[PDB]
Amino acid sequence: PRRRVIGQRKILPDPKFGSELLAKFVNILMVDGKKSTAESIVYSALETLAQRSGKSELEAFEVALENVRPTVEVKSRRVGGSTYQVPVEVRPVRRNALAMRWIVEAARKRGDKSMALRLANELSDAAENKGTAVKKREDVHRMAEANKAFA
Amino acid sequence: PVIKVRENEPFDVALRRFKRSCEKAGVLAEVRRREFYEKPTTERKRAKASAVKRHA
Amino acid sequence: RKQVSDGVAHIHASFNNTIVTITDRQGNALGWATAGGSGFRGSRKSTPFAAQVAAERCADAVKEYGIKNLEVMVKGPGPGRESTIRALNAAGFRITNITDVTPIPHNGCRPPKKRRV
RNA sequence: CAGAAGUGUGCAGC
RNA sequence: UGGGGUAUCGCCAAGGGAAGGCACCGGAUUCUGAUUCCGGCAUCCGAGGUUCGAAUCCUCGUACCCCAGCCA
RNA sequence: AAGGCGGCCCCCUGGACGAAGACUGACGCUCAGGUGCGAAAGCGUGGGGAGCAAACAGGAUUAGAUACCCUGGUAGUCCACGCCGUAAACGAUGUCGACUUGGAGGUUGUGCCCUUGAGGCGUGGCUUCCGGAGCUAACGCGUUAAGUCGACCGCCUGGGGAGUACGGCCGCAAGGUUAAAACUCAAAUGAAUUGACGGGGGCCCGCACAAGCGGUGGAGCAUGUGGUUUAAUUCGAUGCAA
Ligand SMILES: *C(=O)[C@@H](N)CCC(N)=O
Ligand SMILES: [K+]
Ligand SMILES: [K+]
Ligand SMILES: [K+]
Ligand SMILES: [K+]
Ligand SMILES: [K+]
Ligand SMILES: [K+]
Ligand SMILES: [K+]
Ligand SMILES: [K+]
Ligand SMILES: [K+]
Ligand SMILES: [K+]
Ligand SMILES: [Mg+2]
Ligand SMILES: [Mg+2]
Ligand SMILES: [Mg+2]
Ligand SMILES: [Mg+2]
Ligand SMILES: [Mg+2]
Ligand SMILES: [Mg+2]
Ligand SMILES: [Mg+2]
Ligand SMILES: [Mg+2]
Ligand SMILES: [Mg+2]
Ligand SMILES: [Mg+2]
Ligand SMILES: [Mg+2]
Ligand SMILES: [Mg+2]
Ligand SMILES: [Mg+2]
Ligand SMILES: [Mg+2]
Ligand SMILES: [Mg+2]
Ligand SMILES: [Mg+2]
């Protein structure tokens, strides 16, 4: 919008672990409004990640997300006759949104036998600093530093 | 434009002095003026128009 | 090889490239680097960042002689006319003097015709 | 930085 | 006859433990574009000798240019 | 005088203006024909040639690109002595003289006043910008008139054809100058007004873009249309807005 600026809509924290961040993650994994399906998938993935890691569920999720949150992104900036890619310091809320989106979209396209297990594997790899979500973060950073000349 | 950095002068203060000195000397403007030829008719036209706009 | 206490950094900064040359007080070149040679081509070749990188690579090139104090002579209008000096300072040389040596004709020769882009 | 062309011919509002 | 080159990614080009560009492909960018940036499978003219291993050293086989030879 | 004239120094040389007188005594103004000067490009002969750059070559761009952009590059640009004689050679405004409310500045003389200054008041030359009466189709001009008058000269008579043809003069040439007719149309034109438009400027909106999510274009089928077919495949809707 060009007139307005919008105040954020009220979210409700996750009922089992009390996290609004996990609530956002559920809301991103949700499809067609089937909230409870996404909740079941997320809870199964988190408990299996917990028993793999020897960590609490939110602790394992947080340490995974740490490994994939980007620090910079590339933005198209116009000039009177040209357009340049320029690196921009992405703000933390968008960092979390990006990391969750990348985790979810990476897991979705895995081959493993169920979405809960796909998700658990992708979170393990992310916590292990490996795999598709991490390579996504990585190449974003590569592009940013390759464009650093215009910053 | 020449700058001698004094003892205990901060380097960025020396940069500030250098920038202001070379700006005040007009060196960059004189370089930009000379990169292309300008017909004398064009020089006089621009002078005249600048003078014409210098009125309240 | 032979030690040198101090030297002059010559910065040649055109709109298309920046060359940084270190030389002894007598004008014998000790080392050089350029923005275009640091891996920047086209639009990036003439940015202050590319000139900073060129100055850094030039400072890394003269490490043999152990120069500690230098004088900076700046030539030309291009971008990176200043960022090179900051980079040279950060490399740890004592910037003793700064000077602009850009050639100014007292009228002199006729320059090229104006571009009708 | 690139971006060309648009067939002929008409009528009310006093 | 002798000497020296050349035959390595689809094309152009580096290497006693297969790189770069140009293509092609995916992604980012653009009003379309053109232009830019990140990622990608990648491949030593040939037989043998050496050796843990030679695009690579050592003989030979092959093919084509330069210079110099050649009185059935 | 116009074209024009820009580092510093010397030599030769033209004009302008101010103060105070003295002198001559209408000796003045304009000017057909004529004569001289006249940017740049161009021409002749002999030099010089750094930079720039018609022509030309290559690279790009593009549908093409005999261009714009890039890398080179010859005449030319410079000098001496001749020729050419044209320019938006413009203030698009002929020369000369008189008269008619003002204001702010620039530049260059000169007089008076305690000169006290970085000061006050007067009087000439040239020049920039506003604006009054008046004038003008309007825009605008406005004591430097496009105002009110006088003298003389040049020029115009609808748009094309045409500043062309032919003839004359001039020129090494390029060409310059003087200058028609047949024919053809009912307009061509100036200033300003209201819109619209601009790859002009400023400001501001809309799921317009951006940020996201889910789709269409691929498959089968339903349904509408185009085309074809038929005896008939009834008619209408046909960018957005069928
Ligand atoms: C062959 O060459 C024989 N007829 C002569 C020999 C020679 N001249 O070498
Ligand atoms: K004189
Ligand atoms: K005459
Ligand atoms: K040139
Ligand atoms: K075209
Ligand atoms: K030449
Ligand atoms: K007629
Ligand atoms: K001739
Ligand atoms: K009017
Ligand atoms: K579809
Ligand atoms: K469909
Ligand atoms: Mg046509
Ligand atoms: Mg039309
Ligand atoms: Mg000439
Ligand atoms: Mg000549
Ligand atoms: Mg000659
Ligand atoms: Mg050229
Ligand atoms: Mg004329
Ligand atoms: Mg006239
Ligand atoms: Mg006026
Ligand atoms: Mg009059
Ligand atoms: Mg007529
Ligand atoms: Mg004629
Ligand atoms: Mg004639
Ligand atoms: Mg969108
Ligand atoms: Mg379909
Ligand atoms: Mg189809």
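Using Swiss-Prot numbers, chain A covers 2-152, in order.
Per the header: electron microscopy, 2.7 Å.
Even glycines carry a Cβ here, placed using N, Cα and C.
A:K36 to A or E appears in Swiss-Prot as a published mutagenesis result, with the remark: Defective in ribosome assembly. The Cβ of A:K36 (mutagenesis position) has A:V27, A:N28 as same-chain neighbours under 8 Å, each 6 or more residues away in sequence.
Annotation of the mutagenesis experiment A:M116 to G in Swiss-Prot: Significantly decreases affinity for its own mRNA. Same-chain residues at least 6 positions away in sequence with a Cβ under 8 Å from that of A:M116 (mutagenesis position) are, in sequence order, A:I42, A:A108, A:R109. DSSP classifies A:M116 (mutagenesis position) as helix under the three-state reduction.
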With H, G and I counted as helix, E and B as strand and the rest as coil, say where DSSP puts A:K36 (mutagenesis position). helix
